[PDB]
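What follows is a single structure, written as structure tokens, with notes after it.
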Number of protein chains: 4
Amino acid sequence: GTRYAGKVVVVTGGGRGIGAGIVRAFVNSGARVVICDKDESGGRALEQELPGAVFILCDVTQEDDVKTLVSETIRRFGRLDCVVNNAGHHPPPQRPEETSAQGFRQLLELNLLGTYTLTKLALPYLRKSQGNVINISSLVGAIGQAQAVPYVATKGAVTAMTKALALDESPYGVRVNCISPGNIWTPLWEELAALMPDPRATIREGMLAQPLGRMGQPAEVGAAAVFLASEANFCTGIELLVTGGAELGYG
Amino acid sequence: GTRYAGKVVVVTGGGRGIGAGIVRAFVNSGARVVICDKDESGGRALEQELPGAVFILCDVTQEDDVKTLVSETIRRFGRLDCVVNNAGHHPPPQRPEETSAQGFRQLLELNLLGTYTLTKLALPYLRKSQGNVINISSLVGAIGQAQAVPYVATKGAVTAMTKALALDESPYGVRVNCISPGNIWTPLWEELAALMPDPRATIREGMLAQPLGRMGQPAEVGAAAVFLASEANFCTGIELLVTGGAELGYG
Amino acid sequence: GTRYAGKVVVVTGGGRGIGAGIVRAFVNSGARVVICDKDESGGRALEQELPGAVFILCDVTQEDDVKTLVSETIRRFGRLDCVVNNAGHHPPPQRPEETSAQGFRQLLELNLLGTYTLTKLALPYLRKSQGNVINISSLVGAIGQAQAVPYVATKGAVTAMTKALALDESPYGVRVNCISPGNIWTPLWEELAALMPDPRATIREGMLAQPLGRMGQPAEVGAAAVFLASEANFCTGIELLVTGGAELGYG
Amino acid sequence: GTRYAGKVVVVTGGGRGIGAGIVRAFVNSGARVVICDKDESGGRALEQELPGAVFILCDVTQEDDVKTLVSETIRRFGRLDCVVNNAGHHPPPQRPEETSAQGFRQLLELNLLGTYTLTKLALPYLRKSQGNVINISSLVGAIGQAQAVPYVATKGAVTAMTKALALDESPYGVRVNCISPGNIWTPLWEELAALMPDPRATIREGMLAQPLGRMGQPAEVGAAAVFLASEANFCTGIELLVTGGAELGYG
Ligand SMILES: NC(=O)c1ccc[n+]([C@@H]2O[C@H](COP(=O)([O-])OP(=O)(O)OC[C@H]3O[C@@H](n4cnc5c(N)ncnc54)[C@H](O)[C@@H]3O)[C@@H](O)[C@H]2O)c1
Ligand SMILES: NC(=O)c1ccc[n+]([C@@H]2O[C@H](COP(=O)([O-])OP(=O)(O)OC[C@H]3O[C@@H](n4cnc5c(N)ncnc54)[C@H](O)[C@@H]3O)[C@@H](O)[C@H]2O)c1
Ligand SMILES: NC(=O)c1ccc[n+]([C@@H]2O[C@H](COP(=O)([O-])OP(=O)(O)OC[C@H]3O[C@@H](n4cnc5c(N)ncnc54)[C@H](O)[C@@H]3O)[C@@H](O)[C@H]2O)c1
Ligand SMILES: NC(=O)c1ccc[n+]([C@@H]2O[C@H](COP(=O)([O-])OP(=O)(O)OC[C@H]3O[C@@H](n4cnc5c(N)ncnc54)[C@H](O)[C@@H]3O)[C@@H](O)[C@H]2O)c1
Ligand SMILES: O=C(c1cccc(-c2cccc(O)c2F)n1)c1cccc(O)c1O
Ligand SMILES: O=C(c1cccc(-c2cccc(O)c2F)n1)c1cccc(O)c1O
Ligand SMILES: O=C(c1cccc(-c2cccc(O)c2F)n1)c1cccc(O)c1O
Ligand SMILES: O=C(c1cccc(-c2cccc(O)c2F)n1)c1cccc(O)c1O
Ligand code: NA
Ligand code: NA
Ligand code: NA
Ligand code: NA
């Protein structure tokens, strides 16, 4: 209840799914948490539920929204210790010939440039607090995925950008790390499965893709984020896999 | 002189540097080569020098230029066997606070989306020939680089996209691989060194960054490309490091 | 003080250095800890210092010592939840022509087979508790090191064996992970530096090999071990780098 | 027919399987090849079949056999340019509790120490010729395999040792690289499948484990070896995956 007491955390895409799991984990560790989301429904409910969490409406693809998010966080809480760049989207499966440059650009705006913009605007405050950045990437940025060229590209970019930023910010003592989850049961996973010819089969396949035989939970990604923020003081530029072993062995 | 005889190769950014080394390597292996570049000076000279190479002016960031490039290649040579996505740029060193979203988007257009667009438009012809794609990424997409957040992100994206495309195109027998060079002596390396306070020191540091104690040559990247195209028939989705050992050990 | 309360942990090589840091971290998290070491001096003092730690003399290269260690742990505490295979050694720098097959075999016995034997003998008890194994490998197993062929080979083996064991034990819910530290200030680091022509220069070089500009502490490896044991329930077969960024960038 | 003309290559385990594919590839590239094997049947036939290959009976686990192999190679051909450490074995599937320390030591002697001993004894001659070493590791050293703890450990060691040796030998211009094959159809693969309850099913599963939908051929590993020896002059310490994409994606 005190391993990150007194610290201030911003979580983007914090209204549901992995982001909400990360919000809950940080509140339980004593932090004050700003929930950033473009959708009010989940984030407003979480603010009512959790002592120590507040909701700020913010679309991370809009530069002016992000400037306001950072200024409001400082105005309300006086410091900024950790930014968790979790907002992102996985489009439905698309063969390469079905993708468009336009759709690719739109996905880059969210999955990559939104993470870049918030990080850049937060860095002056993180340097003052010797804070840290946690990016949520994906296992498929490392090993690939079928029917997902744009998504995979965006997550390969996030993982690489994490390492570049870690080098740049190391003189200030600011650590920059990423978490690469595998299959985590979230509303996004459910929405994508619902598009498949047999959703039940897709979900079963998703559970069996891991040697541990289940999907991961948002709380498990949340615990990894709290570790990186609060206890991983000699870790920077790492990719922490939270995948249940999916990358291991033949299949 | 015959290991890729009768095949047709498109090399983007083929007018100088690594691209010109790749052009030369494929001509020497018996292929017909289309040199694609936005600058006429180097590419026109190479077309005059090399039997079996032709120059087509094409800016890979302009979709209509790329459509013309592909249609002209088929009209002139009747087939397409290999696309080498080499065109790209490394901006001068920039701290994170010195970068802009605008500059990041422009670099994504060249280093990532140009590679995507040509690949997508070429795939119908590569599927007919059971051809292959070779992307030129960078070691720093894997290990990071200081003062280069946008560049590193773009190359992490290219390496990841290679793996995604390999999965998608495997049913057709089309292989998709990337080469990740380290320090290669090219006009880009020379231009970036010239911006440094002491260019001579920068070049010396660049040579000593490799255990082999020198920078690589364009011809060495070219030989790796010919191997991937002509002899690596069980390789798809790989990242071939051509770095002189730079990623090894402590420094 | 309760994140691993009621659990029983065995730490090999627990009498000094990283191992002692891991012992302390687990005691502080509420666990009962068996300190295994071949040297009495450090381990006996730690047993007197720490409520909840006990010392058992055990050379992990002697199969009968390890059988006794496991049987005594069960007899005294009734369960076994976590094995930390930390015992190991780094010989002085040796060029390849200076190494011997005999010395290589001896190092394999300690760094690899000692980890194998304890793990194998503990698995029946770990399967009953749905416990976990943590192996201490090394960054140099992944990226190499000069003048250390046998050591590097042993640590590459440990990291790979971790992934194999994770696959085998996943049906039982037993997780198997490794930590790969970089430069950590320990008595081993001090002893190796003392052999160098200029120890002070060697230590300075060791601090500057990390972007964070210092060496790591045993407590930092200890915190990573507690995370893997207590909170990383969807992680198996991972390599957690605790290196201060040493593997990033050029040098 | 001339890309490695006039050079002398030693291939261990060259009498069948991948090793014989490597022998054939080097003979076809103009090299003189010493076939080293502990079994006469395949190697003697290959010597009769191939102009430019000779067979020397040698068990790489016996230090005196290896000393003779090196001295005879120099006596007969006057130089040594490339050593290919291919000899190795994969035991039948074994759960961890079914393995023994004794069997693990025996496998280390072959798969790891045999490679070490020949390399060490050859290095004085490779330094004179600015030659190179090619180790045959395995994809499963990188990603794990079930029911194969000892094998996986030995191949993780070989891959890591490759990187260490590359660092040590770089001042002499001697390159050290490894090839990590995936499923390659060889007599070993056939012998292991024959032990399975349904060999036909095991083989079908083995073909479908790769996105390319087939197993690899010895000739394909051979072509990769010739590339590394003859044309990869800026590559040292690399792991070249020859796997058909098996490590990509979910399964
Ligand atoms: N679910 C998985 O299996 C999985 C696996 C690997 C990686 N990831 C990554 O984890 C992250 C979260 O995934 P999830 O499954 O929880 O998704 P989700 O769709 O359930 O939740 C994403 C949240 O982000 C918000 N969001 C979307 N666009 C936004 C924007 N422009 N500005 C602000 N908020 C925005 C959404 O409103 C939503 O509340 C993503 O980056 C995703 O790529 C997910
Ligand atoms: N030089 C190195 O050390 C190095 C290292 C790693 C990776 N790389 C990569 O290798 C590739 C080539 O690098 P280089 O050093 O040879 O660079 P270079 O600048 O010497 O050559 C690049 C060529 O691409 C052309 N080009 C640029 N933009 C283009 C566009 N829009 N359309 C068509 N052609 C275009 C240029 O006119 C030029 O002829 C790049 O992708 C770079 O990121 C280079
Ligand atoms: N110190 C570093 O920078 C560093 C870096 C990476 C990995 N590591 C790894 O971390 C581990 C611990 O290293 P350290 O620096 O703390 O070393 P250390 O020498 O300070 O401590 C090692 C401990 O293990 C014990 N030990 C040795 N052989 C043993 C045996 N046969 N049976 C039982 N106990 C035995 C020693 O008595 C000692 O107490 C090793 O596996 C090492 O390879 C260390
Ligand atoms: N076949 C595969 O799918 C596969 C996959 C990955 C890696 N590998 C590796 O490739 C190598 C060759 O495998 P393969 O499938 O061709 O095996 P194989 O059993 O068909 O051939 C191995 C050869 O090595 C020889 N050999 C064995 N022990 C020896 C010793 N002590 N001294 C000298 N020669 C000895 C054998 O007599 C035989 O001719 C091995 O290192 C193996 O681990 C194989
Ligand atoms: O959200 C998903 C997800 C959910 C359901 C199906 C799929 C899916 C499965 C196979 C091919 C595809 O193109 C898919 F989109 N993916 C996801 C999965 C892994 C890693 C991730 O980062 C993710 O976000
Ligand atoms: O072109 C370069 C290059 C040339 C000269 C200096 C630098 C340089 C050195 C340190 C920090 C930086 O931000 C740099 F831009 N880079 C390059 C280097 C490695 C990998 C590549 O992909 C490349 O393109
Ligand atoms: O203990 C060491 C250590 C301590 C002091 C010097 C060296 C050292 C430095 C350069 C070349 C060598 O061969 C060395 F042995 N190593 C160590 C370092 C990194 C990773 C580890 O796993 C370790 O254990
Ligand atoms: O030889 C084999 C091989 C052949 C047939 C079955 C298996 C097999 C499949 C699943 C689990 C196991 O424990 C196995 F031994 N392996 C092999 C395969 C991949 C990589 C290699 O390096 C190899 O040598
Ligand atoms: Na609240
Ligand atoms: Na011409
Ligand atoms: Na005690
Ligand atoms: Na012969």
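Numbers in chain A track Swiss-Prot; the residues on display, in order, are 4-254.
Method on record in the header is X-ray crystallography, 1.5 Å.
Just so you know, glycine gets a Cβ as well, placed from its N, Cα and C.
Swiss-Prot lists A:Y154 with the feature active site, proton acceptor. Marked as NAD(+) binding site by Swiss-Prot: A:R19, A:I21, A:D40, A:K41, A:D62, A:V63, A:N89, A:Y154, A:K158, A:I187, A:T189, A:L191. According to Swiss-Prot, the mutagenesis experiment A:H93 to A carries the annotation: Increases kcat for androst-5-en-3beta,17beta-diol and 17beta-estradioll. Here the residue is the original one, while Swiss-Prot reports the published mutagenesis A:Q148 to A with the comment The catalytic efficiency (kcat/Km) is 30-fold increase for 17beta-estradiol and 11-fold for androst-5-en-3beta,17beta-diol. Here the residue is the original one, but Swiss-Prot notes a mutagenesis experiment at this spot, A:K158 to A: Lacks of activity of testosterone 17-beta-dehydrogenase (NADP+) and estradiol 17-beta-dehydrogenase [NAD(P)+] activities. Record note (Swiss-Prot) on the mutagenesis of A:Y253 to A: Lacks of activity of testosterone 17-beta-dehydrogenase (NADP+) and estradiol 17-beta-dehydrogenase [NAD(P)+] activities.
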| task | Would you please pick out, from the recorded positions A:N89, A:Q148, the one with the fewest other Cβ atoms within 10 Å of its Cβ? | result | A:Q148
| List of residues, in chain order, with Cβ under 8 A from that of A:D62 (NAD(+) binding site) and at least 6 apart | A:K41, A:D68
| request: Work through the recorded positions one by one (A:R19, A:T189, A:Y253) and name whichever has its CA nearest to the CA of A:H93 (mutagenesis position). | output: A:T189
| field | Other CB atoms, at most 10 A from the CB of A:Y253 (mutagenesis position) | value | 21
| request: Mind computing the max CA-CA distance among A:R19, A:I21, A:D40, A:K41, A:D62, A:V63, A:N89, A:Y154, A:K158, A:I187, A:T189, A:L191, which the record assigns to NAD(+) binding, rounded to whole Å? | output: 23
| message | What are the sequence-distant neighbours of A:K158 (mutagenesis position), meaning same chain, six or more residues apart, C-beta distance under 8 angstroms? | response | A:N114, A:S140, A:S141, A:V143, A:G144, A:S183
| Is any of the recorded positions A:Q148, A:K158, A:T189, A:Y253 near chain B, in the sense of a CB under 8 A from one of its CBs, and if so which? | A:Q148, A:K158
| request: Would you kindly give the Cα-Cα distance separating A:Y253 (mutagenesis position) and A:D40 (NAD(+) binding site), rounded to the nearest Å? | output: 38
| A:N89 (NAD(+) binding site) versus recorded positions A:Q148, A:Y154, A:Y253 - nearest by Cα | A:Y154
| request: Ten-angstrom check, please: count other Cβ atoms within 10 Å of the Cβ of A:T189 (NAD(+) binding site), all chains counted. | output: 21
| field | Subset of A:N89, A:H93, A:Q148, A:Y253 (recorded positions) with C-beta under 8 Å from chain D | value | A:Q148, A:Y253
| message | Run through A:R19, A:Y154, A:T189 for me and report the recorded positions whose CA is within 10 Å of the CA of A:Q148 (mutagenesis position), in sequence order. | response | A:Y154
